[PDB]
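Asker: Please find one structure pasted underneath; my questions will follow.
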Protein chains: 6
Amino acid sequence: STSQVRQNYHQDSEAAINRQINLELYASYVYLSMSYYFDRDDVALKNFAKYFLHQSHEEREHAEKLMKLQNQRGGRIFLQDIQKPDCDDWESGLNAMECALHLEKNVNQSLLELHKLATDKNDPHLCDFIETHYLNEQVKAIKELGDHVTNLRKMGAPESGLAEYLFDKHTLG
Amino acid sequence: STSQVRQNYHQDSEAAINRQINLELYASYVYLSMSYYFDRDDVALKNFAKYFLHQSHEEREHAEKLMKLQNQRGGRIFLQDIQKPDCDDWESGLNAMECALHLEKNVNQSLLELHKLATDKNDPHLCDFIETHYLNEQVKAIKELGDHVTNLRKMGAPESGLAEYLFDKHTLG
Amino acid sequence: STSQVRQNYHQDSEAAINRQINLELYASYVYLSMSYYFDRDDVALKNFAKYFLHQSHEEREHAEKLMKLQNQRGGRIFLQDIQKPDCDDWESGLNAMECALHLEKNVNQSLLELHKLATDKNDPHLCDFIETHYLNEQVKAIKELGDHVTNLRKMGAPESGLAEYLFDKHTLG
Amino acid sequence: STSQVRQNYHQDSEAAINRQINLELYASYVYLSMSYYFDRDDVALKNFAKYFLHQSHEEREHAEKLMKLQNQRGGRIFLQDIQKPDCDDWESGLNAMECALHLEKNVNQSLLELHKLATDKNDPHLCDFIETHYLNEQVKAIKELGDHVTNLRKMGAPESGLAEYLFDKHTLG
Amino acid sequence: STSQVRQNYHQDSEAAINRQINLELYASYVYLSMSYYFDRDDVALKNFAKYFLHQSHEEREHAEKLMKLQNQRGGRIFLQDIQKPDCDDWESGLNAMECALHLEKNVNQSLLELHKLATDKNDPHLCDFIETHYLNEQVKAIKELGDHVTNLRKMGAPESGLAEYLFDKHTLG
Amino acid sequence: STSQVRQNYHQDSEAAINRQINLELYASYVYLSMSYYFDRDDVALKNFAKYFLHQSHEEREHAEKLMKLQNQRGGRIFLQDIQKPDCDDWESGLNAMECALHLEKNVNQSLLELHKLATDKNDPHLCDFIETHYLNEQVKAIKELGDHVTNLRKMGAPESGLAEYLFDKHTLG
Ligand SMILES: [Mg+2]
Ligand SMILES: [Mg+2]
Ligand code: NA
Ligand code: NA
Ligand code: NA
Ligand code: NA
Ligand code: NA
Ligand code: NA
């Protein structure tokens, strides 16, 4: 039953990796939802749409990198349903950015727990994988989203549609 | 409630489009599952893996094009859960190709039903969209998969691991 | 007696590093043996030979990088005899790949123990050195060797000399 | 009061980061002092001067990278006075190199303590930041300075002004 | 005790030069503080941050040019502590620009006093050094900062976060 | 038992070739030891280190060329342990060069005996192999090492660390 390549790879780590794959695919789908919300004719913030579509594709890449890890270590990928996002309508550029920030922080929390599990199972390969490819990426993503939220709020989002328009143009464009 | 852009776009067409978006995302996820099955150390058919990863990404693009259509016509996208694929283990290159063929034919059946609905609702824009971007793509995809299945079977797949190896190399490589 | 550069570098870490240098040189010599086995006129698998010669040279590089580490930290290199490989005759491409996989897993086990020692001695520099340069390299090497072994077996190695011939051509060539 | 981006970032880590920023700025100022000592008409070792000016600028960059970290994690930078170096007159190329070595080892000790704190607070992001950007840099810097000191001493520094002249020319030039 | 190069270089001029070096290093550190204030996630004015980081680096260059002067004339550099800036929190883009203007005017006042001292000691070399490298630079810097402050105020800074956002984009970006 | 390619290749020649392979691998390991001795922080002669690392790699190439010969003639390679060098500490650049000269002369002596054996067994192919690839190489290597030793001694090595420094720079650099 054991993969010929498997070495120092705990079943709990394999299970946590599968959970993280699902979480990354969920995040990708959330960002997809936000992108096409901004593509609506009654929202019409093209650069918000592009920003979130980019984020969605990046999240898919993260999921695929975790799947690659799973196979590299000799674990077995078990996919689950990708839950629909909590929203169909994201209300505003600012609200979408706030939801993105919350999502990224939740993903980061899951990564930190994954790292803690790896550490407890003395899996330095897994630990350094997470550190190299995920943790810093998360920190950057959270910082960027915080900057966006701060700027939008200072500009007067979401009540100033001029605010969101000009943010779309000058920051995301 | 009606989008300012909406014209000659039936609610039933909007609903069918949402169903098709979900189906395309499902197909993408199925192909993703197959790709990383072939990336397993105990399967190790890299070009099968690449082929299915490519198919997964193409399916995601098809879904995004349908979402774009939905917004273009003034419909509203409603996302649903993306169901996990029926399999974790696809057994063989031949079996995966057969499942892909079955999937593509099911998607094609759904597209033909969508076209029938569009025709009944006298929506020539939607009909042409499906014809131009989806129907011929499906016919080509089905023909290619049928060619793959035929070749694999003639070569002696799935019992001839040499068969699958050489197919991976010479057709998909 | 203490090197002017030495800082947070435990004697046990220095000793384990010397052991790892010897192990890397041993692995290099093993791969050299396999390469020239495949260069024999009665084996004549040129791309197997090239593959293992490449592996031998890579192993020498790994050993030299550990020696560089030892000097960087102010430890002192103590070289030992490089034991001859367990085999003169590696029997087949498949058998050689299986022995390579076993060797790489043993080296990986030694690296993991080295990491554990570093961790226990609170030597984060050493830990991240191992993580960055060795652990992922090992995981990749093991995965590749597992793929090779899987493919060879599925093709019918080692009884199908056609199998090994075609693997030599299409994968390693 | 808590930054919107802050996650898994302990107050003690923030405080230690501020201490490290100050230490890096101090080191930069020390190297600046040494550079312009070697620019004196009665010392006149241009390549020593360039070497230490380079080191000063590198130290400033390290400090700025720590400040960037602090903001990335949502901590708040608190700057302190940058203490003047212990010397105005560094006496010789050899003495300056020895003081630089001592300084670099002290900075390294502070980095190791920072890492230990990060580890204790289970901050893998901070740990890998230190490992990636600082620890190896320190090891290299210490090794280089040790090489310089060794060479100078063997050449006959600081009593052989010919020694320092030729070292300036051939190593640092 | 007298440098072999020293000629027409008064001790009071040497002392005033050392004071100016310290002042330039202080200004550099102030600008550094402002830069990373604007890099905070709750401020998030990237082009303000870049502007002040640039100013900090320029101030470092000014200090180094004065140190070079000191050595050229045969005076001896005596470094002092670099005092921390008066603020950790610069409150707004406008407030930071106003503080920068005040700082630049104080540095200019110190340069004018240095020039007056040079004149009184009949040190035309020192006088023309100050005139060529510093005085016009100061006049330009003050004019630019005044323009920034004027623009920000007219735009409605600091109460209009839109004001600061758009200034960051269009003037400093 | 006899290789299909074997012709005019005496068992004694095959045995002597295996001995020479081991000797070449030993010499490569000796040179490796010397290289990293010169990489020590308390020796710090980078160009000595590079010179000996180059020699080590060349020796490995010589060994591989002999292994290739063995297979070309239809003999069978039998590897032995590679003995550790007689020294961990090579004391000085001059001492290392003297040991290298002694080593090269011993290898040359072994090559001459190999040639004599070939001649006695009327193996002109083997004779001309040795003549073409090894004997002249040895003569050149010995002459170069003698030049190095002569220069070092005349410069005042090993007591003049300035001597070794400047030799490292001007001859080996
Ligand atoms: Mg790490
Ligand atoms: Mg004038
Ligand atoms: Na992610
Ligand atoms: Na499709
Ligand atoms: Na290795
Ligand atoms: Na530093
Ligand atoms: Na200035
Ligand atoms: Na040789």
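Chain E is numbered as in Swiss-Prot, which gives 5-177 for the residues shown.
Structure method, as recorded: electron microscopy, 1.8 Å.
Keep in mind that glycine also has a Cβ here, set from the backbone N, Cα and C atoms.
Feature annotation from Swiss-Prot assigns Fe cation 1 binding site to E:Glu28, E:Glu63, E:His66; the stated evidence is experimental evidence. Residues or ranges marked as Fe cation 2 binding site by Swiss-Prot on the basis of sequence analysis: E:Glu63, E:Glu108, E:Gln142. What Swiss-Prot notes for the published mutagenesis of E:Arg23 to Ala is this: Abrogates interaction with NCOA4. Fails to localize to punctate lysosomal structures. Among the mutagenesis results in Swiss-Prot, E:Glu28 to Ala has the note: Reduces iron binding and oxidation rate; when associated with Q-87. The residue drawn here is the original one. Among the sequence features in Swiss-Prot, the mutagenesis site E:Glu108 to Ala is noted as follows: No effect on iron binding but the oxidation rate is severely reduced; when associated with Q-87.
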Asker: Hey, of E:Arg23, E:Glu28, E:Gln142, which of those recorded positions are within 10 Å of E:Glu63 (Fe cation 1 binding site), Cα to Cα?
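Answerer: Near E:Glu63 (Fe cation 1 binding site), where near means Cα within 10 Å, the recorded positions are E:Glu28.
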Asker: Measure from the Cα of E:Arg23 (mutagenesis position) to the Cα of every one of the recorded positions E:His66, E:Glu108, E:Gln142, then give the nearest.
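Answerer: Nearest listed residue in space: E:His66.
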Asker: Where E:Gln142 (Fe cation 2 binding site) and E:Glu108 (mutagenesis position) are concerned, what is their Cα separation in Å, rounded?
Answerer: 7
Asker: Comparing the recorded positions E:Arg23, E:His66, which residue's C-beta has the most other C-beta atoms within 10 angstroms in this structure?
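Answerer: Of the recorded positions E:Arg23, E:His66, the highest Cβ count within 10 Å belongs to E:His66.
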Asker: In sequence order, which same-chain residues at least six apart have a C-beta under 8 angstroms from E:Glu108 (mutagenesis position)?
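Answerer: In sequence order, E:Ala31, E:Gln142, E:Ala145, E:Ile146, E:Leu149 meet the Cβ cut-off.
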Asker: Starting from the Cβ of E:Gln142 (Fe cation 2 binding site), draw a 10 Å sphere and report how many other Cβ atoms land inside it.
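Answerer: I count 19 other Cβ atoms within 10 Å of it.
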Asker: Among E:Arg23, E:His66, E:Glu108, the recorded positions in the record, which have a C-beta under 6 A from ligand 8?
Answerer: none
Asker: Which whole-number value in Å describes the distance between the Cα atoms of E:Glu28 (mutagenesis position) and E:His66 (Fe cation 1 binding site)?
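Answerer: So the alpha carbons of E:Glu28 (mutagenesis position) and E:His66 (Fe cation 1 binding site) sit roughly 7 Å from each other.
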Asker: Could you check what DSSP calls E:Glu108 (mutagenesis position) once collapsed to helix, strand or coil?
Answerer: helix
Asker: Return the count of C-beta atoms lying within 10 angstroms of the C-beta of E:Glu28 (mutagenesis position), excluding that atom itself.
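Answerer: Summing over all protein chains shown, E:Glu28 (mutagenesis position) has 25 other Cβ atoms within 10 Å.
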